[PDB]
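A quick write-up on the structure given underneath.
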Amino acid sequence: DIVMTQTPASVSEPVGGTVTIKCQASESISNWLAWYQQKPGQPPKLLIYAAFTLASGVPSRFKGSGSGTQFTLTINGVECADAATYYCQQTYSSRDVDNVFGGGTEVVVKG
Amino acid sequence: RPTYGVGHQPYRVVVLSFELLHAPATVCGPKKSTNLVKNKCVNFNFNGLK
Amino acid sequence: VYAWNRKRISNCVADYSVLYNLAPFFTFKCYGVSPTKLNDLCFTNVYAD
Amino acid sequence: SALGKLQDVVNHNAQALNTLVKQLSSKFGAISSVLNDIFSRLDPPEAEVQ
């Protein structure tokens, strides 16, 4: 019933820039939202839950913004250590849903 | 804080807004419908118009 | 509450006799219409938040 | 214009009756000018004052 898409497919920007990711919904999901990061050969880890609250032990560089339909994940500064795939989870209604998580967005940092 | 009273408890509130006009009706009450009769003194009800 | 949803209700029959079990301990205090005779009414547009 | 008086009588009566019947659609400060509409729109306690 709920379907999402994650854009961009991939990003690339030097060490001093800011990388941003859009997670948009077919219909509004309110604040209910979560952002996940997996290193290669590593299970994903929660970074932003409720679309605003920082997780535990995560540095204060990842910003979640937006509410309802459009959500943005913005990183103030990269250090070539956040080069991984990020996903957004609906965590709102999963009665008949093909995938709670969205598309994959791999971050590439050229240092 | 569930220990405190209902004033510190979650309340789910659903708000409904109508327009309440009897002509372009698309959301009506659950009452049934009956065949009309002509040329007789009757008390009718057309889309809420009694 | 800040990001309240909005729903459109149309092209359907609306019944209130079912609105007891789904939301127990409900309070339907409201304005602009008598709730006692909501059964015999028709609505052009209904929005649920 | 010879028969002005009788025509005046007839016109006076007709226009007075027409004004009386037309004034029935006056709101008089209600939400609606149809008492049926008032009955299906409000709880009695305010229906009495309307």
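Numbers in chain D track Swiss-Prot; the residues on display, in order, are 943-992.
For this deposited structure, the header notes the method as electron microscopy, 3.7 Å.
Including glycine, each Cβ sits where the backbone N, Cα and C put it.
Under natural variants, Swiss-Prot gives D:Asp950 to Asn with this note: In strain: Delta/B.1.617.2, Mu/B.1.621. Looking at Swiss-Prot, you'll find the natural variant D:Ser982 to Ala noted as follows: In strain: Alpha/B.1.1.7.
Looking at D:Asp950, D:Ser982, the variant positions in this record, the fewest other C-beta atoms within 10 angstroms of the C-beta turn up around D:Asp950. DSSP assigns D:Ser982 (variant position) to coil, not to a helix or a strand. Of the recorded residues, D:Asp950 (variant position) and D:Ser982 (variant position) place their C-alpha atoms 44 Å from one another.
In the three-state DSSP assignment, the secondary structure recorded for D:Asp950 (variant position) is helix.
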